[PDB]
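*Asks:* Structure incoming, see below.
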Amino acid sequence: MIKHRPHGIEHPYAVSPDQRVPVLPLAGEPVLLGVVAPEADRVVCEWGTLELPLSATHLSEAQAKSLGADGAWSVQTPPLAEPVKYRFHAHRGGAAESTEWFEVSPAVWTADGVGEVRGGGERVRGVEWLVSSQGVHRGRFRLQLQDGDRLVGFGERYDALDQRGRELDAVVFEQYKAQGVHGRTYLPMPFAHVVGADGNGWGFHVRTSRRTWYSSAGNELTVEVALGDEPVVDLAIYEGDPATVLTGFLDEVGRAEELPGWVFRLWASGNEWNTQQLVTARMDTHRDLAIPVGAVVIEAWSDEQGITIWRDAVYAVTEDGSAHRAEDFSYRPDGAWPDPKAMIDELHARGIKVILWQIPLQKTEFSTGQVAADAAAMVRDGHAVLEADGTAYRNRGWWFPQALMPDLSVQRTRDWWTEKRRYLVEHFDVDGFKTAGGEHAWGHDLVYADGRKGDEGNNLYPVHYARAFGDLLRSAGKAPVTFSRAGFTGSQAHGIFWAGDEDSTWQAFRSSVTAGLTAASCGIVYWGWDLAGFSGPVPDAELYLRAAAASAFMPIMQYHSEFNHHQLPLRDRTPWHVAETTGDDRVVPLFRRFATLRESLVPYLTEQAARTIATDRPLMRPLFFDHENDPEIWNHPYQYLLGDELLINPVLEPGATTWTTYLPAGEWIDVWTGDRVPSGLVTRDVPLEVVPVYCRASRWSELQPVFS
């Protein structure tokens, strides 16, 4: 047997051993042909009229094996001068097999074409098109930059606030940790501010959900755009101060709606609280230590099959794949969740909201049960995202293997999928969903019921996903509180976002602040992160408390911890477990102070969130929004205003006993001493109970009680 897929697995950042590299070579470029033939004596390629012998021998070694890196054959062809038909011939000891015919046509960049870049006016120069005998594959062009211009945008970015001088792209991808290092993101947008020292600033939005690429050098920003059948790039230009630029973008693509004030309280989470007994124990500990918590997220609550039913629930399977009502279920005294309604009622009685984990995947690995009945219904009734050949797409991912994706691009399937969860909101009164994932769709030719293909639709999937569960909540009369890592243009309108997965390190802390700031510049209002990281050994006391203190000043304050295989000791990120692990007796009392102060801030955050939604001036706000013409702000990229009145300066390094903050024009008050402070550079002591925060003097009368 021998396998060759020209596009391969279509990992956006990597290549599989079975594919053509590159998939679309430039004329003059050689091409690498991989093939997987685990058992073969010899493998040759018939390339045009030639014959090319294949040799014996990015993607992790472990991932590569799964795709058959062992037994992978490859050869480099002569440079492509023209379209070439090719196939492969292989045999085991005199038993031969031949693949089908593949064709590859070389492409070239030209300024000659019927294609247009529309909407950029005099800002756009150097328009070119990547063309082959197949058609026009990509557009490319240049936006003129001036001196002192910064590029801030592109969705959620973990490496830098200002992207000028960097190469980056916009495509939805799950990068597991180290997002800043790799320069990747769960939540890209083809949009950015161009904001500069003197002249009136501006911004642009490339209107596509197809992949886009960015690079800047000198005075030009180069923009490359993947195309569909129509060789047209529609480019929106917005003019004004940064807030007015953002308003233009959000007027076009969508905007947050006011969420309930309770989202501004502390969110508690950890993956290993997998039973009623554990969730109630952890929340009881919060209560007994007098650390206020406003929401609990339960990630493993479910049967771990369909992920729409409480673990150990007892019910008659619906063979037809129809949704269950609440009364279908019995809960056994000895089960993982003997009485989930009683648990939730008690949490609600204490003023704590309950959030349940979700994934947009239907496991195919089971032959029987509700999960198998539903998967079969998905295929039968057309609820699954499809391949080009009409079979259902299978998660080409590494976990939840070969799972189907519900096609959330259309209303009937959003209805069908969410209907299975309806009893969770209507009977159990669940307050929200952590809608995790949504990055799973890989291929250019995938087919969505809304008529889009994968090159267009795959980036939109997490938007549809968030929206679907937002709408479920709405339909039950509740606020659309979804909690998502992944998104794209338009995600602004749906729920809450968190920065995704990271280790517990100062580097991740800094990357996370940048993620929040960049997301906010693009209209993502309610944003948070796992404070001091969820992955690996429990954070040390200093990182945890620096993280906790800054996070009390961020839109969403949340802690979380990764699955540890239920080993001991625990990897919980709870304040008390961190105290226990570190042996540091400052951790609980100081975290409590931060959390208690946080509680007092909820009316401020609520008012400021409302202003952000009304004026588009961001909630977690880079200084360039209010001070575009102050050059000094760019030397302090981790500083921000929380709403109009407060300037925050997170302590991002270990060992710091003092910290310096740059206060822009206007009058300021140090919130810890109530003393006036002059604008400009200010240095103060930073013991663990302090993160530098300054209030606009005119409004200090309103904020003083919070800090009293």
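All chain A residue numbers match Swiss-Prot; in order, they span 1-57, 73-723.
Looks like X-ray crystallography, 2.1 Å, at least that's what the header says.
Positions of Cβ are set from backbone N, Cα and C atoms, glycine also.
Annotations for this protein, taken from Swiss-Prot, read as follows:
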ACT_SITE  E454  active site
ACT_SITE  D516  active site, proton donor
BINDING   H581  substrate binding site
MUTAGEN   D516 to A  Loss of isomaltosidase activity
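Could you give the neighbours, burial and distances for every feature on this list?
*Replies:* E454 (active site) carries neither a helix nor a strand DSSP state and counts as coil. The Cβ of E454 (active site) lies under 8 Å from the Cβ of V187, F188, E189, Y201, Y476, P477, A501, each on the same chain and at least six residues away in sequence.
Counting only same-chain residues at least 6 apart in sequence, those with a Cβ under 8 Å from the Cβ of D516 (mutagenesis position) are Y191, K192, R500, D545, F549, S550, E577. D516 (mutagenesis position) falls within neither a helix nor a strand when secondary structure is assigned with DSSP, and so counts as coil.
For the recorded site, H581 (substrate binding site), the DSSP three-state label reads coil. Its own atom aside, the Cβ of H581 (substrate binding site) has 11 Cβ atoms within 10 angstroms in the protein chains shown.
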*Asks:* Since 15 residues are absent from the deposited coordinates between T57 and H73, report the CA-CA separation in Å as an integer.
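*Replies:* With 15 residues absent from the model, the flanking Cα atoms are 16 Å apart.
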